[PDB]
Amino acid sequence: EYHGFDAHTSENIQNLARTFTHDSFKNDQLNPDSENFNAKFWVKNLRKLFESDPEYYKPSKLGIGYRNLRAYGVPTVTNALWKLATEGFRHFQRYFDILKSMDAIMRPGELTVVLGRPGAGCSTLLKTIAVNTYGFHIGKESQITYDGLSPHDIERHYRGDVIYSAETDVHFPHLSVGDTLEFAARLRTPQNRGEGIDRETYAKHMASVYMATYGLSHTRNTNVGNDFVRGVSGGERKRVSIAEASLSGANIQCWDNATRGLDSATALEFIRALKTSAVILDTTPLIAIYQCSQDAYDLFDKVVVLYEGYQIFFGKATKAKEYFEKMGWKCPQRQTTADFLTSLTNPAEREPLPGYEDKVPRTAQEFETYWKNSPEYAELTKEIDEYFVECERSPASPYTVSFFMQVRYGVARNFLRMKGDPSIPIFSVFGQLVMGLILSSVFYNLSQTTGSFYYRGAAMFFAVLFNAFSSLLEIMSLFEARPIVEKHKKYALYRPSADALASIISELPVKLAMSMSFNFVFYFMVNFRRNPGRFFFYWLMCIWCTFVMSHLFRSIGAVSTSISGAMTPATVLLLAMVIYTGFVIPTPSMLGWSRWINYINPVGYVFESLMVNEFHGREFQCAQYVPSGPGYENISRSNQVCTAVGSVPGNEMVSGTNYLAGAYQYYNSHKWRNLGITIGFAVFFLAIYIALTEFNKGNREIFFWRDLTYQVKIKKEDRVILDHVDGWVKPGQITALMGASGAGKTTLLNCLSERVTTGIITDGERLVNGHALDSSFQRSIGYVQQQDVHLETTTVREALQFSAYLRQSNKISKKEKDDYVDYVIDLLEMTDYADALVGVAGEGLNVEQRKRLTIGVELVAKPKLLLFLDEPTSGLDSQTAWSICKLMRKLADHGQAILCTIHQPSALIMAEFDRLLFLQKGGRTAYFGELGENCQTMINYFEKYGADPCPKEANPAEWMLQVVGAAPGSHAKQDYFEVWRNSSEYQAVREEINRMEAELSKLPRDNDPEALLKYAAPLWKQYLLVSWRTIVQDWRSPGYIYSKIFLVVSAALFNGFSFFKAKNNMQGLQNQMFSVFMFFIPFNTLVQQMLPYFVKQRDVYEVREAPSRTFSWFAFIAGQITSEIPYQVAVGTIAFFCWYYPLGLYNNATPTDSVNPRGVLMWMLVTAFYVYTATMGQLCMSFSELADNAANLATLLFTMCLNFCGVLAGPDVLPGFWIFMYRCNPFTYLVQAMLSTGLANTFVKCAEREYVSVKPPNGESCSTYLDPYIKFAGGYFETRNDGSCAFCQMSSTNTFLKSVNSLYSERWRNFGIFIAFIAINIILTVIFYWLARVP
Ligand SMILES: CCCCC/C=C/C/C=C/C/C=C/C/C=C/CCCC(=O)OC[C@H](COP(=O)(O)O[C@H]1[C@H](O)[C@H](O)[C@H](OP(=O)(O)O)[C@@H](OP(=O)(O)O)[C@@H]1O)OC(=O)CCCCCCCCCCCCCCCCC
Ligand SMILES: OC(Cn1cncn1)(Cn1cncn1)c1ccc(F)cc1F
């Protein structure tokens, strides 16, 4: 373990120094070989000497002195708009004091502790000391100095010497401790003149020395880890944070609750590390702690006590107790001094001494007045004034290395991070390769005739898209590494711009690999121009396109906070760019209001360049001459003409240049200009991204058990976890259950309540009044978990009412349930915040309120037998733990039987329990019985069986733990299990259990048939309640429904008004088909938005509501499925109204007088599409754990469905292999139904550019020459007054609809098929969730 720089640590440092000085080999106190060499002096000298000393003033230590310091500071979805308007009006155009006058001085090498109750201003004080005043202001009368410097000097020039870090250890999970510390050592090492010593080896030696100092040498080559990623222990992560902070050159270090959620054995090591840093490296550590042990308190040098923002004492930690006792306060026996000082601000505690009850401060003002009047304050003020006088009498860039060095080190660290977790690049490259192969399969081997003119247009449109979004997932790397970048900026290590540049540079190999793997396959599987130069130009254009898109995505993400948050507004922009690339709406078809968008579209130029490269200067063999068929068997080719935009009469080949000029209006003079435009766009977006990164940042029945033995299978070997345990509980008694780490107290608690998912019971038996456990036991107990798992939107009253309704017997009327909920609220003292939203931990109920709500949720269910509590007091400050203990005592007084597991309690807390069950290592009970007054009886047990007498001022818990040798460094005289087995107290317990079993059995039973039911409420009631709760939670979510509405409305309006009043020419029909195709894009964003709110509900249900048997899994999954339907239906209605009418599709129904039926069918189709989106998202999420994986799988399946939906290529051109994917596609039928409903049964009028000139034979007219063909195939013609006929190949939209395999007579059937698919999804969900999650 860590014992704070013992002799062997000095030996290790001496060996390291010997190795370092021998490596560079190729006074007495600094020679590792010479005797009388002290590691402390070597470590101190390493930082200053053995490196060049810049002429700039750089302090090696800091201390802060200040006087007169004062700091002060100033919903559903319907009302969200009103709240936003009010907030904006407030933005357009009293004082609540936090910290009152304070005076203090902290010198280097002294560890300081800020004591006080929560909300007393300790965190604010430590923020002020660390020049972190953001969010409030300090008074102008306050005199603050840092060894003669100024707060603004520290803020701007000397940033990084003073650091603040409170509760979150932000590290890279997959980076080893050695690498993490080497990075800081390298970045903090000055360069200047490196002659005489290598910088790399010096940094390595410094990192190794600091690892040795903080006892982290054994953690080298081990991943730092995280709460999710496994790595070093939680107590080692804190020491890693300390080592990194001290290695970067921080002198003043402020921590708030950095030890929160740590056991005493590890909090003590944290304080020991802080003390070691203070004494060896002359740092100034300040810590704000709420649960401090006596051993930890013995390490503090100075203490500052805060009472509602008033500093009531500052001085040596060994004199606070005497000062406050002289004030007239009595310290209760067996109370740690830290707890005494903290409780001296609690009216419930803080009992005055006898005779001092009349003259003692009672309010914060009186305490402050006493402190000011005391001689200690006078001495402190004199010392601070002298320090100020001494300081008065006697670097633009806080960073150390140059920008190039910062970029280089960032690139190296990013490469190391990729090496540690190489899953993402490999997955991205393989996905790109596979999806490019699949996409090229449909476009395989495009022919050389004009029949490919469309497909060659589509392929090049989908190549660019594939290159555009290939780097979309890299944005994730921005969000993961953001907190670490902010921390290292606050440490004055490197700038955010340097990290951005390093991130851009590091993924260039990945970008190149993806580009090669996709383009090389695609350009050749899809038959494009085979010229090597053409391929290389295409590759260059794709490379520049992907650079532009990557920079744009990075710019968008630099000002975001979440993937869905960035995708909601960015989806509209990306859809607009995709639409105006130049293929969906060719330039001739673009409207006047939107022709400007194409000018500022970075992808339109790429598409134009690629199309020019492929088509210009190319001749395509004609595939279909318009006059042909049975009536035209032998005619001259002079009369015929090709069916293409640029076709020339009498020509057997069509030139690519004419087709490009006519259809798209692309020209070869723009082939290279577009490259320059794209390069300029890339540079502009890169500059914007860097600028944003730099700037935009910042109970009659009795339950007992006998001989309970419990074993589990570990490494294919049986292990005994519980060894013949026995005991009981009785109404009105609290039975603490304690033991060592390996005592298995938690295992005993879980096994008693039947919450263990493994193991078997061998010898024991659990009884209720002597009767075995029936099926009604699980519903006759309450269980309060350590963690508080509640929905963030439900109110306290609603949270209690849900449980009361779903867990109480049905015969009880709703009024009785509400009355009991009110009674429980009154009992637990929640009337003040009965209607308050639970909210998140940071904003909402505090820890005590959340724990009270957790207890109440179980109480309202009316447990009849027992109330298990899993560590109720753990993870709470002394006062909140005291309050919870008093609440438990009150509950016991009311007739409840309580059995609680207790971990590391204080003497006062332990004195409140009625009975104790103490477990040794291996589940062996050492003591079971009443602990008497002040734990006296328990003390009277061990002392009477050969144990050292308990100290008069020691905590009984710690003493009894160390008597049995459980505590580290403690020696047990003998195993106390055998002592307990034959002690005349085990005999009493056995006799009592036997008497209870023999006697209580005679009592008449209370056999209630409803008790023997798995769930209290019927299935339909559970389903209805769960669905309504989910609907309300979605409605009250802050910005979810509005996000969906905004995304859908914007996308639908843009799509509708891009094709506003679309004309029915030959190109207009294709444009409208691709409009329908693009109507489905918001699928991915909707799924991503919706999944997290399913994650939250699933977590809440499975963690707590599943074992409690509140409702069945079916009522959960069906409720989740039903919750989303109404919102999707409303969204689909809005989208249909925003898209159908702007396109003017109703005009296609006027000729046949079928406006209403077709409109109704289209509305149903759109709403069904949205419902299908929701069902598919839920299906893909059912069997997966993480939401990101479910979203990715849904996107992949949607892409596969869209590829083979019949738009890009019909079944005739699709390879026979993929035909099944064309039939099993839910989207083929949807697209066919939509197209047939919106386009069928109307006329077609060709545009001027689409008419093909036909020269009739000499001595013939247009009609007499073209009528037989018109009878064969549709179309019409016009006379151009020149002798030629302008022919249009299509006269009715039915021809195009048949070309796309869409029929107007099969719309309804198609619709039905789509509905079937929706049904399937739902069914699959209800099955998959059972297979993957239900146990
Ligand atoms: C960290 C960032 C990393 C980014 C990656 C870095 C990338 C840097 C690359 C720098 C390389 C720059 C090369 C520029 C030199 C162009 C010289 C041709 C200029 C020209 O102009 O060549 C026109 C004809 C086609 O022209 P065309 O068929 O469309 O029409 C004309 C005819 O070519 C004809 O020649 C007559 O014109 P000229 O006599 O030439 O003036 C007239 O004929 P007609 O009008 O009567 O038909 C017409 O103008 O190019 C052709 O064939 C094919 C010729 C190769 C096309 C580009 C070269 C390939 C790129 C290099 C490598 C690709 C990426 C590199 C690796 C990627 C990742 C590692
Ligand atoms: O990524 C695609 C293009 N694509 C890639 N392989 C096959 N088609 C598919 N896609 C992704 N989500 C939905 N469809 C795309 C990207 C953006 C876009 F606007 C359309 C579009 F088809």
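The residue numbers of chain A are those assigned by Swiss-Prot, with the residues present covering 31-56, 86-133, 141-159, 165-465, 485-788, 855-1491 sequentially.
The header says electron microscopy, 3.3 Å.
Just so it is clear, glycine is given a Cβ too, placed from its N, Cα and C backbone atoms.
Taken verbatim from Swiss-Prot:
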{"type": "MUTAGEN", "residues": "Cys193 to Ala", "note": "Impairs NBD-mediated ATP hydrolysis"}
{"type": "MUTAGEN", "residues": "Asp232 to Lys", "note": "Leads to general drug-sensitivity"}
{"type": "MUTAGEN", "residues": "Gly296 to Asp", "note": "Leads to selective drug-sensitivity"}
{"type": "MUTAGEN", "residues": "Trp326 to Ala", "note": "Impairs NBD ATP-binding"}
{"type": "MUTAGEN", "residues": "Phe559 to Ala", "note": "Leads to reduced drug efflux and ATPase activity"}
{"type": "MUTAGEN", "residues": "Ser561 to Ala", "note": "Leads to selective drug-sensitivity"}
{"type": "MUTAGEN", "residues": "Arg644 to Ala", "note": "Leads to reduced drug efflux but shows normal ATPase activity"}
{"type": "MUTAGEN", "residues": "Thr658 to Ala", "note": "Leads to general drug-sensitivity"}
{"type": "MUTAGEN", "residues": "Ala660 to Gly", "note": "Leads to general drug-sensitivity"}
{"type": "DOMAIN", "residues": "859-1103", "note": "domain 'ABC transporter 2'"}
{"type": "BINDING", "residues": "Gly895, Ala896, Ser897, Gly898, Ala899, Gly900, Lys901, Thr902", "note": "ATP binding site"}
Other C-beta atoms that fall within 10 angstroms of the C-beta of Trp326 (mutagenesis position): 25
DSSP three-state assignment for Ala660 (mutagenesis position): helix
Interval of 19 unresolved-in-model residues, reported as the Cα distance (Å) from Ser465 through to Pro485: 19
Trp326 (mutagenesis position) versus binding-site residues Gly895, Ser897, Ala899, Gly900, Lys901 - nearest by Cα: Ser897
Secondary structure of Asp232 (mutagenesis position) (DSSP, helix/strand/coil): coil
Distance bridged by 29 unmodelled residues (Cα of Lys56 to Cα of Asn86, Å): 20
Chain-internal residues near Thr902 (ATP binding site), provided their CB is under 8 angstroms and they sit 6+ positions away: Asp1026, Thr1057
Through-space Cα separation in Å, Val133-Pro141, 7-residue segment unmodelled: 22
Distance between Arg165 and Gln159, Cα atoms (Å), gap of 5 unmodelled residues: 15
Gap-flanking C-alpha distance, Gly788-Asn855 [66 residues absent from model], angstrom: 56
For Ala660 (mutagenesis position), the one of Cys193, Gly895, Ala896, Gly898, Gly900 that lies nearest, given that the recorded positions are compared by Cα: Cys193
Among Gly296, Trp326, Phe559, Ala899, the recorded positions whose C-beta sits under 6 Å from ligand 2: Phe559
Proximal residue to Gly895 (ATP binding site) among mutagenesis positions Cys193, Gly296, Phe559, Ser561 (C-alpha distance): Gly296
